[PDB]
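For reference, the structure discussed in these notes is given below.
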Amino acid sequence: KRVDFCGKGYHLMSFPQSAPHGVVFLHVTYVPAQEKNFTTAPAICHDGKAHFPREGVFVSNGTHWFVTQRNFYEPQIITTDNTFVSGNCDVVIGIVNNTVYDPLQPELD
Amino acid sequence: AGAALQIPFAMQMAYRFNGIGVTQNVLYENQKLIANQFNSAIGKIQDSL
Ligand SMILES: *[C@@H]1O[C@H](CO)[C@@H](O[C@@H]2O[C@H](CO)[C@@H](O)[C@H](O)[C@H]2NC(C)=O)[C@H](O)[C@H]1NC(C)=O
Ligand SMILES: *[C@@H]1O[C@H](CO)[C@@H](O[C@@H]2O[C@H](CO)[C@@H](O)[C@H](O)[C@H]2NC(C)=O)[C@H](O)[C@H]1NC(C)=O
Ligand SMILES: *[C@@H]1O[C@H](CO)[C@@H](O[C@@H]2O[C@H](CO)[C@@H](O)[C@H](O)[C@H]2NC(C)=O)[C@H](O)[C@H]1NC(C)=O
Ligand SMILES: *[C@@H]1O[C@H](CO)[C@@H](O[C@@H]2O[C@H](CO)[C@@H](O)[C@H](O)[C@H]2NC(C)=O)[C@H](O)[C@H]1NC(C)=O
Ligand SMILES: *[C@@H]1O[C@H](CO)[C@@H](O[C@@H]2O[C@H](CO)[C@@H](O)[C@H](O)[C@H]2NC(C)=O)[C@H](O)[C@H]1NC(C)=O
């Protein structure tokens, strides 16, 4: 878990090999690439309440808002199960208006 | 661990608090207190040095 102890980047494996008077390690590392640009926001205001992401980050491609994990781009529609509410949004800086879908209400119909 | 990636400072403090078990909800509602405490601490350490 410590960074740069063995290998440059995130660590996956290692293999030991012998030498005449020493050892040789073949570390296996995982490195991201092919990045992009996006617009973020720390919280979502809806119905007077503030929704925060559970484990991830809010992103927007210009006209819609999704939640994605930190290390890989995989957009998902914001729901009421992957986001948690905490108080009312009147002191947080960076709030943006939006709507949050729920499955129970359409399910009951 | 690769190429540099831009990120706002507040969303980095949120991650660093979430890492140590404190939920990110604490940071976004107590930002001014943290900023003031950090500024006071840095001033005190500068004066001590
Ligand atoms: C995201 O957008 C920013 C700004 O629009 C990009 O930063 C520029 O990148 C070009 C690449 O050739 C540089 O020539 C500019 O000097 C950069 N701008 C500044 C202010 O330094 C950034 O590259 C974009 N992200 C990606 C992944 O392309
Ligand atoms: C942002 O992403 C959304 C989600 O994909 C886009 O909305 C859809 O765009 C596709 C075309 O790429 C259309 O066929 C769909 O009808 C759109 N709506 C839905 C609900 O899927 C949106 O166009 C993207 N905006 C930008 C600026 O890239
Ligand atoms: C991000 O920075 C921009 C510019 O530094 C901020 O936009 C300004 O917001 C204030 C009020 O918050 C307005 O009075 C200014 O007119 C805005 N300027 C521009 C150029 O848009 C923006 O508020 C900042 N966002 C966050 C979340 O801090
Ligand atoms: C998000 O929505 C709220 C409420 O719908 C907006 O707050 C009102 O905005 C209107 C027009 O900007 C004002 O006349 C009202 O005084 C505001 N407050 C209330 C209680 O209605 C808010 O502007 C929207 N946008 C953001 C960024 O929060
Ligand atoms: C937690 O501690 C901080 C700092 O010890 C408190 O903030 C202080 O509050 C008093 C009373 O309002 C002010 O006179 C100080 O200027 C504040 N300090 C700073 C650095 O802002 C805070 O009130 C405490 N919170 C609780 C719930 O006890």
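Using Swiss-Prot numbers, chain A covers 1038-1146, in order.
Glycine residues also receive a Cβ, built from the backbone N, Cα and C atoms like all the rest.
The note that Swiss-Prot attaches to the natural variant A:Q1071 to H is: In strain: Kappa/B.1.617.1. Here the Cβ of A:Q1071 (variant position) has 6 other Cβ atoms within 10 Å, regardless of which shown protein chain they belong to.
For A:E1092 to K, Swiss-Prot lists a natural variant annotated as follows: In strain: Theta/P.3. Non-local contacts of A:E1092 (variant position) by the CB criterion (under 8 A, 6+ apart in sequence, same chain) comprise A:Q1106. Secondary structure at A:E1092 (variant position), as computed by DSSP, is coil.
Sequence-distant neighbours of A:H1101 (variant position) (same chain, six or more apart, CB under 8 Å from its CB) are absent. Following the DSSP three-state reduction, the secondary structure of A:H1101 (variant position) is coil. For A:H1101 to Y, Swiss-Prot lists a natural variant annotated as follows: In strain: Theta/P.3.
Packing around A:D1118 (variant position) is summarised by its Cβ count: 9 other Cβ atoms lie within 10 angstroms of its Cβ, all protein chains included. For the naturally occurring variant A:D1118 to H, Swiss-Prot gives the following note: In strain: Alpha/B.1.1.7.
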Proximal to chain B - variant positions among A:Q1071, A:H1101, A:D1118, CB under 8 Å: none
Cα separation, A:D1118 (variant position) to A:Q1071 (variant position) (Å, whole number): 30
In sequence order, those variant positions of A:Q1071, A:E1092, A:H1101, A:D1118 whose CB lies under 6 Å from ligand 2: A:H1101
